[PDB]
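First up is the structure itself, then whatever we jot down about it.
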Amino acid sequence: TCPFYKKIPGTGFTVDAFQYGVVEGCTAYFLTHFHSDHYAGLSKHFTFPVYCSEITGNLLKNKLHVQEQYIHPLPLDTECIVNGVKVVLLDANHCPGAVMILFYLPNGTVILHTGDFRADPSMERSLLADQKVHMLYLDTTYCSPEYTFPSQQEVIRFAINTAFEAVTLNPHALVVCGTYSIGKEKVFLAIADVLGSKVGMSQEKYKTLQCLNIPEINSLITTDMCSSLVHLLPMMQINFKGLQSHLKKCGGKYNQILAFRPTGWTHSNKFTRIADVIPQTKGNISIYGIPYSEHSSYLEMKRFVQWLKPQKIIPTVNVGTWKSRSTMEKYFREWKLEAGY
Ligand code: NI
């Protein structure tokens, strides 16, 4: 059944709740972003109102074929009324089109649902600064102190410097980048920019990127693989067998592959700096796992919550085990006692 952490009290609303059939009492279904664990269940047969960003609504129309009449896109940073309730969508610093949602309940309670987010100090100057938030529905993906990772900027600097050096030493090297969802487009776009290439990809993935309102996108991507020396492949193909096979397909244009897997966290983060990352190599193929995150680190999450000072926190991630739920509740109490709210 629909879990309680997907329901907004005092409303008929649900968030990211499309796989339970008709949720009894739901008048509006919000979708925070276009990732499959969140949209699971939507299709051309859905006939209830879906509220979302403009970019998420482009993907629902073009990739899932949801009918236009049920897609209700809202502008960001704008007070809107939905079924009698004031709401605001805020940028979540996750993937393209991802939002956080502020609900202003008729009784005076204010609720923030973060969706999936990577907390940032810039959020402390949005419309969130303007009133008190009583309840926080929080993306707790990396809510443990072992989860450190570098800034997105540091990781892209590493990637650009590594690719540029490799291709300048060997003009016959191909760069490959893995993907299995939207998000992390900076990785492949920044590498193609330094190399003076467009990124080549499948027709399905090009269609997906043409929904994202990225500026000058027609100048950066292509379905012509032959004209490109940065290829995007399914994350599943980023291994020695898959990459050897791909290299055969390129008809002797290339004699070396340098590949990137933009993982979330990996336990080499506890020991190793970004400066010191090394690849796995077999023959003329090298694979780099780079810690490019679109979720909060522990410290980023802690700073946001100690700034916001909510009265009640409802985790939305890692809620399936008692040991995880108890650990998270212990951190929330520490943060509150340290900061004095
Ligand atoms: Ni997500």
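Numbering, chain A: per Swiss-Prot, residues 700-1040 in sequence.
Recorded method for this deposit: X-ray crystallography, 1.5 Å.
Just so it is clear, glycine is given a Cβ too, placed from its N, Cα and C backbone atoms.
Annotation of the mutagenesis experiment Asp838 to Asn in Swiss-Prot: Impaired nuclear focus formation, reduced interaction with PIAS and increased sensitivity to cisplatin. Sequence-distant neighbours of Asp838 (mutagenesis position): residues of the same chain at least 6 apart with a C-beta under 8 Å from its C-beta are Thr813, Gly814, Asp815, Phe816, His994, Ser995, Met1000, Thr1015, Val1016. Annotation note: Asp838 (mutagenesis position) sits in a coil segment as assigned by DSSP.
According to Swiss-Prot, the mutagenesis experiment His994 to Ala carries the annotation: Impaired nuclear focus formation, reduced interaction with PIAS and increased sensitivity to cisplatin. The Cβ of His994 (mutagenesis position) has 22 neighbouring Cβ atoms from other residues within 10 Å, across all protein chains displayed.
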